[PDB]
Structure formats: C-alpha cells, structure tokens
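Quick notes on the structure that follows.
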Amino acid sequence: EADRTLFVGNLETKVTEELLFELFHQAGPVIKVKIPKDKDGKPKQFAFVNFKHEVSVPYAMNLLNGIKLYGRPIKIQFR
Amino acid sequence: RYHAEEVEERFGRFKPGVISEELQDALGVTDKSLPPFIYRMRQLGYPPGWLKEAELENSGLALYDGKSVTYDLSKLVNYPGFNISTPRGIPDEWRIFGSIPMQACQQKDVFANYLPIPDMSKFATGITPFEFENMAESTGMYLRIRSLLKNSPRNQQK
Amino acid sequence: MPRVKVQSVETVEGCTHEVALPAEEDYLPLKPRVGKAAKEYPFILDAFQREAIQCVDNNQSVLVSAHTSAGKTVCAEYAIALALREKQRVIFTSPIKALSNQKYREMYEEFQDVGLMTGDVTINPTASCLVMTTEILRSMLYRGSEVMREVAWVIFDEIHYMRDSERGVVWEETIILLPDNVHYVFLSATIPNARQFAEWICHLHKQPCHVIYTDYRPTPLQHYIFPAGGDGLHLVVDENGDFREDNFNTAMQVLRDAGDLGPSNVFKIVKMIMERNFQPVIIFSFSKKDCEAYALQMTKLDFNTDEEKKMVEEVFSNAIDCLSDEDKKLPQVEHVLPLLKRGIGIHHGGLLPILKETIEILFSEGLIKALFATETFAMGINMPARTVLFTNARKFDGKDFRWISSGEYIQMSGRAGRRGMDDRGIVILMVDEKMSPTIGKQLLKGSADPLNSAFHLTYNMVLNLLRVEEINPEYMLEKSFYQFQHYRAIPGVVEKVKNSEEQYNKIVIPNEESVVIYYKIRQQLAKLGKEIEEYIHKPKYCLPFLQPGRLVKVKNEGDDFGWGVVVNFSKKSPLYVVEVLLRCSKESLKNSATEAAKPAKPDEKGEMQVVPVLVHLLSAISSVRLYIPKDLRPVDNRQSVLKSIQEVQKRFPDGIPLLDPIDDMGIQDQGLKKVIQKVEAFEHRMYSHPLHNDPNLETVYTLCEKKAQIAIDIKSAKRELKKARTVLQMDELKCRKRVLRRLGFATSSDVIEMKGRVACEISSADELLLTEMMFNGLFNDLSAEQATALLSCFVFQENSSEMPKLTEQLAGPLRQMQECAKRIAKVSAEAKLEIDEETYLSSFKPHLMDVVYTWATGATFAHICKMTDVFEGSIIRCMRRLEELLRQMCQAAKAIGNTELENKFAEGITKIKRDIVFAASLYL
RNA sequence: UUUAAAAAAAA
C-alpha cells in the first residue's frame, strides 16, 4: 500500500475526488483518492492517492508535477 | 459476490484516452489547445500503468514427470498526438513548454509492432390416501434448446 | 440370527461375481437368455455388464458396484426394457431431485413411456415406468398407494448414499417395507463391503442376491500433485498405479522448503492447462466463496470462438425467456452471461436453480471449458471432463473440518477422462503447507470407504408404524441393517474370546499364588508412584523448577523419549504446556505438520528437536540444570546439548539424582506424607518376600504380566460380546414411546390416538411441535402471512449469524413457539431422553421469517434477495420446502376437520407461489 | 509548502 500511496499537497479548493480521479486514471489504473476532511467540510490542501501498481506511481509524477490545475500548481510527495 | 460488480462506483466512472470538457476546465485549458501533459508525455513515453493491463504472463509450471510474454494487442490505449497522429485542428505545439514533434517510436504503430409384512390395504387405513400433486406437462423447452445448438463442438466431434 | 451362504460364482477376469443366498438353499447355475434379448446396444458389452444382464434375465436381484462412467446405467436400461416388454411396472429411484430430473429426461427420450413423481412436480403418473425420489416411495409405502401393487422391479440408484447420516434412514425403511415378490437392482460406486449388503438383502427377503464388483475403468488416470510454492506438477501416480515414491517425496520436500522459508496458484494451473491442450476442466473447491473468487479472477481469458459465443448467447436467452422480464433484470442472470461467453462457468448450491440447469446443459454440450463446482456436481450424470483439479483438500461436513475421505476423492476423480475422444485423464491435487506425506499417501492410495448404515429412530416412523396394525416398530429396528452388522460381527468376537481363553489356559506358571502376590504388590507400588507424581505436578510446586536448562525425563504411556532439557513453558487455554528438547524419530519430524511426536528409534540417531509436551508427562524432574546455549535454532547447538547430556549421564554412573518431593520441593500437605508412608510399607513388604531375591524371576514376572494382560483382554472382549447380544435402540424406542404417550398421541396400550393420527401426516419437519401448536389453538388467530413465516422458521437450517430483529407480528408468534418448544424439551428430558434443551431451541432459526413475510406480502424477488445475505439458492430451497410443508399442513387441517386452517394455508400457498422461486425446471 | 470458517440435501 505505502508503495502504491502518494501524497498530494496544495490542491485547489474545487479539486474534489472526481476531478483528481479523472486526471490520474488516464495515465494508469488508480485505486482511489483519500481525502480525510478537517473540521470544515471542504477539501484540504492535503490528501493522498493510491494507485493499482506502484510502478505507475512514478510515471504520474514523471508526467505531473505542479501542474496548472484551476490556475494553481499542485505538489505531490511520497510517503 | 460475482454479480456484485459495484466496486467500480466508488465515486463514478471514466474511460482511458478520451478527455472530458470538465477535465479541460479543471486543467485550465480548453479543448482547442493540445494538452500540456502530452508534451511531457511524449518526452516520457508510453505509460507503464496500462502496459501491465495489456500484458499476459505465461505460467512457468512444468510437468516434473519421473519469457515470450503474451500481450493483448486489442487493449492498447489511444493517446492521439503521441501514439496516434494529432487530430486535425490541433497543431504540433511542441514549442509550448518544450517538446519535440511526435516521433515514430512515440507513435502507436512502432510501439505496437515492437513486441409376514402387513398387506398394503392395511397401511391405508385411518390415514388420508396419497394423492398426486403439482401435475404438469413438458413445455418442450429442452427440445427447442437442444435444437438450437444442433451442431455444437461436442456434436460436430461426434 | 442370520444364516446366509455366500457362493463365489466363477467369472471371467475383470469382475468378481458372487451370490449370497439363504443357507438352507442350494446354489444352481444361472440359465442363459431365453428368447430375444430385451434391447440391443450398438457397442460390445464388457464382461461385468454381460453378467449383470444375464443375472437380471433370471429375475434375480443384483448389486452392481463399479466406478461411475464404467457403464452401470446400461443394466438399469436393460431391466426397464425387459419390464416394459412384459407389461409389468418398474420404479427408478434417485437420491437428489435434480439428478432425478436429468434421469427422467434421459429415460423419456429413450422409451417415451415414462412418468415422474417428486415433491415439486409430477408428470404422466400412470406410466409403466416411474422416476421418483426416495421420499415419495417411502410415502407410497407408508400410505400403501395402490400404484405400488403393479410394480415388479425397483432400481435403487446411488445406494452408497445410504450412509448420508441424515437421509440414510429413508432408504432402509423403503427397502424393509417392500413386498418380497419384488426384485431389486442396486447401483453403487465401488465399495468394499458389498457382500454384507447382498447378505442383508438375502436374509431380509429370502431370495438370492448377486454381487458384481469391478474396479475397471475405460480411460486411465494420471495423478499429479502441485505443492504450494513449487513451480511444477509431479507425476505422483501413473495409470499403471505404481505410486512413484520418489516424486511424491520430492514434491513434499519442496513444500517443506517453501513453508519453512499469475498472482494466484489456481490461475497458473488453469493457464498451464489451457496452453497444454487440456481445456475441458472441472475445478472442485469446497466453498461457495472460493468458487466465486476463482471464477472472478479468471475474467481475463477466453476459451471460446466467436461462433461459440453466439451459440451461448442464443441458448442463454432462449433458456431465460421463460422468466418474467422483471426476473431477467436480476443481477445474477445478467452477470453470469459474460462468463459463459468467454467460456467460464460456476456451479454451487448458492446459485439459482435455473442458472445451474443452464450451466449443466452448456457443459454437457461443451461450450463451457472450465467449470468451478463444489462436490455436488460430482454426482451429476454424463458430465465428464478431460481434467479435474482440487483447490483445497479440506471440507467442512456437518460436524467440522476434515481431510476429504479417499472415497470422495475417488468419486470426484472418476469424473475425469471422456470416452474415446481423449485417451488420458488427468487429475491434479493442490497441497498447501498444512499437509503431511502420510496423509497424502493415505488419500491417494486409499480405497472406497465401507458402507456403514446410519439408521436412527424418528417420531414419524414410530407413529406411522404404531398406526398400522399387525406390525410394530420392533420389527423395523430388528431388520434395519444395523442389528444385522452386529450379528455379522458376533462370530468374530466369539472366536476372539475363545482363542484368548484357550491361550490363557495354555500358559503355565510354577506357583501362581506367590507370583501373583508379588505382582499385585508391584502394581500397587506403581499406583502409589503415580499418585506421588500427580502430587509433584501441581503447577504451583513444579513450575519454579522448570527452568530453561532443567533436565527432565518425559514418558508418555508406552513411548518414552528419554532425558531432555526443558526450554520453555506456558499456560495454554487451563493446562500447562512445557517445551522439552527430545530426540525425535526423523519420520514424525518429516510429517510433523499433522503428527504429534515419536521417540527416536533406537537404531538410528534422532534429530534432537523441541517437543511441546504436557506438564503431567514429566516422569521425573531431575536436578542437574545444564548450561543451555541460549540460541537453539541452528542444528549444531542441539547436538552439543545432546553431548552434554551424555557427559552428565556418564558422570553419575548410577542414575541422575531426582528432586525429592518432600523437602526439595517443600511439599507440606499431609496427603503426600501418608502416600510416602504407604509406599515405604509396601516396599518393605515386597523386599521381605522370598522370590524377590531369587534368580530368574524376571521371566516369570514377564509371563505373569502377559497372563494378566490376556485376562483383562478376555474380560473386556466377553463383556462387549454380552453387550452386543441386545438390540441397541430398544431403550431409545421405549423413551420415544413414553414421550408419545405422555403428550396424548398414544394410549398407554400403545394405540394411536387422534393426535398421533394427525401427526402422522407431517413428515417434512417436526411433528410434535406442529401438532401441539395446531391443537393448542395457536394458529386460530394468525393471518396467513404470520403462519407462513413461522412455518418457514421451521424449515430453515443454516449457519447464519445475522439474527435479524422482528418487529411486531413475527415476534409474538415466535415467542409462543419458543414456549411450546421449551415445554416439549422439558417433557422429553423428564422422560429420560438424551436431549439438550438449549441446542434443541437453537435449531429453529427464524432468520428468514421477515424475508418470507415480505415475499408473501407481494414483494418482488430482487427486493427480498437484497433484504438479507444468504445466497439466493438457499432462499429458493427453503421456499420450496416451506411450500411442501404448507401442503402437508393443509392435509393435516383437512384431517382434523378445521376448515379455518385449511383456508388459511390455502391462502398461504397461493400467495407465496409465483414466477421465479417455483420456476419450472427446463429439463422437463 | 504531508490522516470467521462452514459443505450437501428432502415427504
């Protein structure tokens, strides 16, 4: 799991599960995105994404890094 | 359960290759402009995530009596502009963000081709005699079913 | 007492034809055929079938026991043809309902003068031939339907099913009650004790009965073993039968090396099969979930050509068209179609019956090339395959988990290898880590299990027998192939006791009085030592002394491992387990996955392994604590420990010192003091005896011990022989009759009262409960829905943990039923009958009460199927059983002349009988 | 620039 996990930080407010899943599924099969919400009811700058295979995790990073989502770069880190 | 194939609805469903207008809005770029990732994507190559999906592994088991891996060529993903020629109306915007024109290796064709006992009357005394129930007749369904597959692999081998 | 002679008729090679006939009779040869043969076959008949046909030509019963697919059914076909040719009537009996349907379809397409009678349906009852499940035949016998008069032949099928332990009794009853003029034909899988069955039939009906036994099979078999972790299949058994020991050992060694160290093994196996051209495969897994998961895993292959896909789509659509369009929208029907399209199918009790029938048809026609099935599919008819695969060799029967018996393995593997099309059947057995070479050898080399009856009394049987006149249950108990086995066994025990007695007399003793006194004193000393040791092993006294270096001797009765060093101890759950370091046998070590332990054989050198013994096995807790290496993993250290023990023994030439139970362990309670006094007195008495100092007393003592052993053996053997001289359940019958009379069913003179007469009808579920509730007026107020739900609660039995909450109408009636059941349990208990009240009450599981209530209300099937977790197959089974029980309840209400209940149950039947649950089988 | 394993079956 930890191998297939990948943290996402500094994501735009409207960035929800559906859009992130759409973005990340095209490169390869992705299990799902986890967004444990704070005491606010809105997506946080912090979240995680779990992919079907860890081999796919780097390529997404190789393809996506601070991409212009909603006119706002989004950073991605490892475990 | 076998029929409980609802795991594919955690939040929705999508398809590979195609680009949704909602995704275009999310990325901040409309459909007229070529996707920026494609640049980097064609500077990276074919994603390995779907490569495993199209790859079938031959079992190595051998009979201890006293690899040319198989790939499903029909499952190849479509990535126009990298593997397939860019659709008309979309110029080769390799000068944006830095990239090169779609290469033959980057193209789909090259990658694809690269690979004593009481009498009976006494018994019926004092108890209701047995009666037939649920009387019915054959509906012929088995006959028609058999007629359908008249020439089956078993039959043709007979 | 039985008196039957078994004449071994000579026969050609391949079969062993022997006839059991009454002792006073004189065997005579079987006359050849007279006139034209009943029916002609297009192929030559193997010898045993020819002998069976000749035997039936003389109107003499026969018991064919041969591997399924050896061609047993030809004998039944010939018998039916002969019976029809003579204007007689015949009955064909099968255990299961679905197997009965398939057999009926075959016969109808054969002769077209066929009927069918089962609980679900009945077709052409007035036919010269009939097919019916055993229960219908038993009902005919008990009620003596006139149709039974015309019969002349009865063909029992799968008679080896008689040991079902739940539905076995229904066979014996049916066999007992038939008139003697009838002639039987029994078809069974190969079993060792067929001769006993033939003798029973002969003794029971006073006529000759033959036995044809043949193990021949048309196409040979090859057995491979796949270890969990290996990378290949080992040819453990070849068609010649020469169990290849070396290959089996290599496979098990690979298993061990992997254990002590294509994501799924089954996927690798099936893929290898596919690429090796063994396409038609049956994968047996003893769990519904396992079959579902394995089928799901394989949703990435395709064994079918496009034309096969079109054909499968056509067949599936045509089969499903019968159901209502709303039914076709069920997830189950929709989601299986892709699997059949790609050539993968599932078959287990959970599925819907219609899907099971469709999959059976497709497999029979070859469209499906890999079928995941449970044990049930094994009993199917004419559905062979070129290969069979076992996922897990562990099944949970009614009792608990266990290794599949060799009989079941043979039965299932018999479904491998078609006739002619493929000339080499392949059977592959997967073995996990929890497997032992001994278990594997026994499973592969084992033979079919013996046929042991399971007769047990039932209130319905007792009531019905009492009702009829000129007969009593004692007759049944006497003749029910259970006293028969004991009678057959009696000569063995008689000869055993006689032989032991003559040998005991043969022994010669110089002067038995003095030797016996000495031996008795010795035994008393042994008992006192046992008491002292029991005193030592109290945990609070010996646990402080079981340090990780202590030197203790462990001696389980009969087998003593010698000295060994303690390593650790713990409280297992409240016994204590002490882990000693003993010398093992290197055989129990290799198959340690299942064996316990064994002392090292004196000839060879053990392995010096850690054994977890029980605390009380410590014969003597010496006091020489060794210096333990502190790391006993490597095998080198433990040999050093063995050398150290040998050195310590060499240092104390006259026995290692033992902890003194009195002062070293500081035991104070006076009981040990008195035991010490007793042992001291006995020791002095023994020493003062003269023969103790005499020479050569060792041999005399040994022979005296052997004489005592033989004496106790004689005592036990004759005691059990006297025990066997009485009918067993007679006490059980007495208890049952007491209970029946105590509730008014039977008068003190054992004549059926109206209550028992009513209870006679109900036979699909409990009778006393239903009759009591009916008489107590419980049902007089419930609407049809509540009655239906309660009856459903009666006929449900499955390991369900849901325990759903019932709101208003399904609770109160359940509580009243609980009260009545408690009353019945208490009455049974006070009548000295073995019954656990809590378990009895726990039997009636109401888990489906709400489901059945909703279904009666008018809910669509999909709605209820989502209302719980039980597989839809179980729901359908329970619904059918409830429907038949409701019909029986209608009959009972008619009997008591209470129109209200009759109308109520009519409403119940009308409401809960509709499209999908009671979907007519497509085999009709 | 990072939250419990569990088969089969009927009047």
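We're sticking with Swiss-Prot numbering for chain C, so the shown stretch reads 96-356, 370-681, 692-1042, in order.
Each Cβ is built from the backbone N, Cα and C atoms, and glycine gets one as well.
The 10 Å shell around the Cβ of C:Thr168 (ATP binding site) contains 19 further Cβ atoms across the protein chains shown. If you look up Swiss-Prot, you'll see C:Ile139, C:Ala161, C:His162, C:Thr163, C:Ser164, C:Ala165, C:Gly166, C:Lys167, C:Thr168 marked as ATP binding site.
Residues or ranges marked as domain 'Helicase ATP-binding' by Swiss-Prot on the basis of sequence analysis: C:148-304.
One mutagenesis experiment catalogued in Swiss-Prot, C:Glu253 to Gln, is accompanied by this note: Abolishes RNA helicase activity. Taking Cβ-Cβ distances under 8 Å and a sequence separation of 6 or more, the neighbours of C:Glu253 (mutagenesis position) in its chain are C:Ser189, C:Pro190, C:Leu194, C:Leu282, C:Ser283, C:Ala284, C:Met487. In the three-state DSSP scheme, C:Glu253 (mutagenesis position) falls into the coil class.
Residues or ranges marked as domain 'Helicase C-terminal' by Swiss-Prot: C:405-577.
For the published mutagenesis C:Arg658 to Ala, Swiss-Prot gives the following note: Decreased interaction with NRDE2. For C:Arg658 (mutagenesis position), the count of additional Cβ atoms within 10 Å of its Cβ stands at 24 [all protein chains shown].
What Swiss-Prot notes for the published mutagenesis of C:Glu697 to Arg is this: Decreased interaction with NRDE2. In this structure, C:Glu697 (mutagenesis position) is part of a beta strand by DSSP.
Among the mutagenesis entries in Swiss-Prot is C:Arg743 to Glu, noted as: Decreased interaction with NRDE2. Impairs the binding of both NVL and NOP53. According to DSSP, C:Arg743 (mutagenesis position) sits in a coil region rather than a helix or strand. In sequence order, C:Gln655, C:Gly657, C:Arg658, C:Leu659 are the residues near C:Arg743 (mutagenesis position), counting only same-chain partners six or more apart with C-beta under 8 A.
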Quick one: largest C-alpha distance among C:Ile139, C:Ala161, C:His162, C:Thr163, C:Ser164, C:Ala165, C:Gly166, C:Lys167, C:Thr168, binding ATP per the record, in angstrom?
18
Can you give me the Cα-Cα distance between C:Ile139 (ATP binding site) and C:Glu697 (mutagenesis position) in Å, rounded to a whole number?
66
Would you mind checking how many other C-beta atoms are within 10 angstroms of the C-beta on C:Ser164 (ATP binding site)?
19
Inside 10 Å of the Cβ of C:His162 (ATP binding site), count up the other Cβ atoms and send me the figure.
19
Which residues does C:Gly166 (ATP binding site) neighbour through Cβ under 8 Å, counting only same-chain ones at least six apart?
C:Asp141, C:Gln144, C:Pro313
Alpha-carbon spacing, C:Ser164 (ATP binding site) to C:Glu697 (mutagenesis position), which is rounded to whole Å:
53
At a 10 Å cut-off from the C-beta of C:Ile139 (ATP binding site), count the other C-beta atoms across all protein chains.
7
Taking DSSP three-state, what's C:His162 (ATP binding site) in: helix, strand or coil?
coil
For the C-alpha pair, I'd like the distance in angstrom between C:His162 (ATP binding site) and C:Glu697 (mutagenesis position), rounded off.
49
For C:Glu697 (mutagenesis position) and C:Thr168 (ATP binding site), determine the Cα separation and express it in whole Å.
58
